[PDB]
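**Q** My questions will all concern the structure given below.
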Amino acid sequence: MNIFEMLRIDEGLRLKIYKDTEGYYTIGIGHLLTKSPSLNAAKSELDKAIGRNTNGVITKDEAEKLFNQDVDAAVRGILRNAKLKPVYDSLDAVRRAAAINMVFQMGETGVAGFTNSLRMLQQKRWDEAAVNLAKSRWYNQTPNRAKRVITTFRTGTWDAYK
Ligand SMILES: [Cl-]
Ligand SMILES: [Cl-]
């Protein structure tokens with residue numbers, strides 16, 4: 001198991017524009033297009049992302065190409081962020097994957113809001129960080145996904161994904 005397989009499980013794959021769990025136009029493997037309520041706005045963001053006239057539909061290669069860019073962008077967003085980077089550097093490889101999953105889903109700024117959790121993660125107080133991570137809109141809106149990521153942070157294993 002690795003970050004790509006983890007995110008592929010949590011996000012799924014859809015080859016046509018769909019609304020994510022918040023109601024936002026999305027495509028592929030969790031690639032958010034726009035928060036605007038306009039499907040035309042989504043279609044135009046999509047053509048721009050892919051570099052051709054898609055009419056709301058993409059291929060698997062194309063979905064997987066966006067996914068690669070989004071994973072890379074998430075990693076690079078952690079390393080450039082002064083609150084996230086030291087926590088990430090402190091973590092082992094499995095728990096690093098959990099951090100990237102979070103940034104991927106909610107963005108670098110959203111995760112950097114988990115100040116107390118981030119500090120407990122840096123100190124390797126895993127049960128405590130797991131409890132605190134769950135006191136969140138994130139956990140309450142997407143509890144099954146949030147439970148899998150939390151378990152990953154708690155145990156440093158892939159058990160929640162097997
Ligand atoms: Cl893009
Ligand atoms: Cl969920």
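So how was this one determined? The header says X-ray crystallography, 2.2 Å.
Each residue, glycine too, has its Cβ placed from N, Cα and C.
From Swiss-Prot, for reference:
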| type | residues | note |
| --- | --- | --- |
| ACT_SITE | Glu11 | active site, proton donor/acceptor |
| ACT_SITE | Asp20 | active site, proton donor/acceptor |
| BINDING | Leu32, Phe104, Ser117, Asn132 | substrate binding site |
| MUTAGEN | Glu11 to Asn | Loss of 84% of enzymatic activity |
| MUTAGEN | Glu11 to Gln | Complete loss of activity |
| MUTAGEN | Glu11 to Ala, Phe, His, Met or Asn | Complete loss of enzymatic activity |
| MUTAGEN | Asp20 to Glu or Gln | Loss of 99% of enzymatic activity |
| MUTAGEN | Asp20 to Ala, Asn, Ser or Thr | Complete loss of enzymatic activity |
| MUTAGEN | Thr26 to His | Facilitates transglycosylation more effectively than hydrolysis; covalently bound substrate |
| MUTAGEN | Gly30 to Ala | Almost complete loss of enzymatic activity |
| MUTAGEN | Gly30 to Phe | Almost complete loss of enzymatic activity. The enzyme is destabilized by 1.5 kcal/mol |
| MUTAGEN | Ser117 to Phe | 10-fold decrease in enzymatic activity |
| MUTAGEN | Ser117 to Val | 50-fold decrease in enzymatic activity |
| MUTAGEN | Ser117 to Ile | 500-fold decrease in enzymatic activity |
| MUTAGEN | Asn132 to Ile | 5-fold decrease in enzymatic activity |
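Describe each of these features in terms of where it is and what it packs against.
**A** Here the Cβ of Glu11 (mutagenesis position) has 20 other Cβ atoms within 10 Å, regardless of which shown protein chain they belong to. Secondary structure at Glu11 (mutagenesis position), taken from DSSP and collapsed to helix, strand or coil, is helix.
Contacts of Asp20 (mutagenesis position) defined by a Cβ separation under 8 A and a same-chain sequence distance of 6+ are given as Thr26, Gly30, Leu32, in order along the sequence.
Using a 10 Å radius centred on the Cβ of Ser117 (mutagenesis position) and all shown protein chains, the other Cβ atoms total 23. In the three-state DSSP classification, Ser117 (mutagenesis position) falls within a helix.
In this structure, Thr26 (mutagenesis position) is part of a beta strand by DSSP.
The number of other CB atoms found within 10 A of the CB of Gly30 (mutagenesis position), across every protein chain shown, is 21.
Secondary structure from DSSP puts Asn132 (mutagenesis position) in a helix.
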**Q** Please report the Cα separation of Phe104 (substrate binding site) and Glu11 (mutagenesis position) in Å, rounded to an integer.
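**A** If we compare the Cα positions of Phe104 (substrate binding site) and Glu11 (mutagenesis position), the gap is 10 Å.
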**Q** Going along the chain, which residues six or more apart from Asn132 (mutagenesis position) have their CB under 8 A from its CB?
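**A** Listed in sequence order, they are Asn116, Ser117, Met120.
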**Q** If we count other C-beta atoms within 10 Å, could you say which of the binding-site residues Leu32, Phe104 has the fewest?
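**A** Candidates: the binding-site residues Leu32, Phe104. Fewest Cβ atoms within 10 Å: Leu32.
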